Amino acid sequence: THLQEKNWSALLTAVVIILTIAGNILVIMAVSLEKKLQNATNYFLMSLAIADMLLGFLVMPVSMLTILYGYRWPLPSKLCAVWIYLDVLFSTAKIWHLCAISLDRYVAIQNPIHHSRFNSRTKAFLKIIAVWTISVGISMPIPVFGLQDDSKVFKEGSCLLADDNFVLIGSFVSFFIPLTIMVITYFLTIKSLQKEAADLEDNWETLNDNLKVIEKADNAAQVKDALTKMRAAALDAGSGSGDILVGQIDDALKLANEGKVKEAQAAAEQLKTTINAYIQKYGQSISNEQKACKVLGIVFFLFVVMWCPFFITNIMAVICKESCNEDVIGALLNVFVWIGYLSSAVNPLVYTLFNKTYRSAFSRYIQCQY
Ligand SMILES: CC(C)CCC[C@@H](C)[C@H]1CC[C@H]2[C@@H]3CC=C4C[C@@H](O)CC[C@]4(C)[C@H]3CC[C@]12C
Ligand SMILES: CN(C)CCOC1=Cc2ccccc2Sc2ccc(Cl)cc21
Ligand SMILES: [Zn+2]
């Protein structure tokens, strides 16, 4: 029965490993091939996928091997610190990539021309490298104090974080703080997007009012005034996209400057439909931003929820070092770490479920259609 349980646990963990590897390889392929997904957010998501693939290649199979050997470290003792370091490094890179995505998208939408078509690809790669560097800096104390002292990474022959200060500082620096920052940034982001939609409605109101004023105008001065208001409104409502709409308003304005009232009014009549179409397009862009915000919130929520039992049990075990049952806590950790690895695997499934570009790319990759 003991062998039965360890063999089925190892098999389930192997299923989790293969799902992780396949899904994250597919995500890497989709981001590197599909030209629609060439923004900074998808670059960060591919970095996340690479981190998950490294976690499934370097950490999860060694964890399965540890399971097979009754949780006694089979490899040399110096490799336990390296294993814990790689695990912590990849998980910290994941969580801080999510936090960086949140902050970056928020600060981005805080920019009046952030619907422009000029987004720098190189800067995203630089930010990703900086996040990897700060993750390495966060994780380095674990090898530092683990290669010197074997007691902080070993507990009765098993390989796991044993230092209480290590567990506390790690749980705060790599889990709690980014979680709080992400929650706050998420709510601030929904507020900014609401403000964006409100301003868009305001610009549409201005465009409609002045269109009617143009429809019933006597002289060129009235037409020019209404067109000036319209131009400012349309420029603000483009939010940086760079449209023909302001140029067409400038054409009408030029007509009005020449004292040609009837022709300016005809130009405005033409402008009505163009204005409606472009306003609808701008609101669609805002809605797309909202949908991306919700999808990334789903991803962050899944990661946090699926890792929370492990961190809760770890903090609890550090609090009641001898008051609580350590065997049951050991089993709880041995299950919750794999729950967190399942979180590491789940993300490509979400990308498929809620992103049509990813879904079509994956459907074509499964059938080897490149
Ligand atoms: C193309 C873009 C989006 C993805 C780039 C991924 C790069 C920057 C990431 C993915 C895997 C990362 C590596 C993962 C493991 C290690 C070993 C560690 O001891 C030092 C950091 C180092 C070497 C990381 C450096 C940064 C790294 C190479
Ligand atoms: C050997 N393996 C099990 C270590 C993995 O534990 C951790 C995972 C993580 C998961 C998700 C985000 C961040 C981490 S950073 C971390 C920090 C402190 C401790 Cl105590 C654990 C810990
Ligand atoms: Zn926007």
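The first residue you see is number 1, and the count goes up from there.
Going by what the header records, the deposited coordinates were determined by X-ray crystallography, 2.9 Å.
Keep in mind that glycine also has a Cβ here, set from the backbone N, Cα and C atoms.
Feature annotation from Swiss-Prot assigns serotonin binding site to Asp87, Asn314. All protein chains shown were included, and the count of other CB atoms within 10 Å of the CB of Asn314 (serotonin binding site) stands at 22. A helical conformation is recorded for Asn314 (serotonin binding site) in the three-state DSSP classification.
Around the Cβ of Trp83 (mutagenesis position), the number of neighbouring Cβ atoms within 10 Å comes to 20. Here the residue is the original one, while Swiss-Prot reports the published mutagenesis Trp83 to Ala or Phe (Swiss-Prot position 151) with the comment Decreased ability to bind serotonin and psilocybin.
According to Swiss-Prot, the mutagenesis experiment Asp87 to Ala (Swiss-Prot position 155) carries the annotation: Abolished binding to serotonin and psilocybin. Sequence-distant neighbours of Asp87 (mutagenesis position) (same chain, six or more apart, CB under 8 Å from its CB) are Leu55, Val59, listed in sequence order.
The Cβ neighbour count for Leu161 (mutagenesis position), using a 10 Å radius and every protein chain shown, is 21. Quoted from Swiss-Prot, the note attached to the mutagenesis of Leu161 to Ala (Swiss-Prot position 229) states: Strongly increases dissociation of bound lysergic acid diethylamine, without affecting binding affinity. Reduces signaling via arrestins, but has no effect on signaling via the phosphatidylinositol-calcium second messenger system.
For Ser171 (mutagenesis position), the count of additional Cβ atoms within 10 Å of its Cβ stands at 18 [all protein chains shown]. Looking at Swiss-Prot, you'll find the mutagenesis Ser171 to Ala (Swiss-Prot position 239) noted as follows: Decreased ability to bind serotonin and psilocybin.
A helical conformation is recorded for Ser174 (mutagenesis position) in the three-state DSSP classification. For the mutagenesis result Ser174 to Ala (Swiss-Prot position 242), the note given in Swiss-Prot is Decreased ability to bind serotonin and psilocybin.
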Annotated recorded positions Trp83, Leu161, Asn314, filtered by Cβ under 6 Å to ligand 3: none
Residue among recorded positions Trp83, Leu161, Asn314 with Cα closest to the Cα of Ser171 (mutagenesis position): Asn314
Local Cβ density at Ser174 (mutagenesis position) - other Cβ atoms counted within 10 Å: 23
DSSP state at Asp87 (mutagenesis position), helix/strand/coil: helix
Rounded Cα-Cα span from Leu161 (mutagenesis position) to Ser174 (mutagenesis position), Å: 14
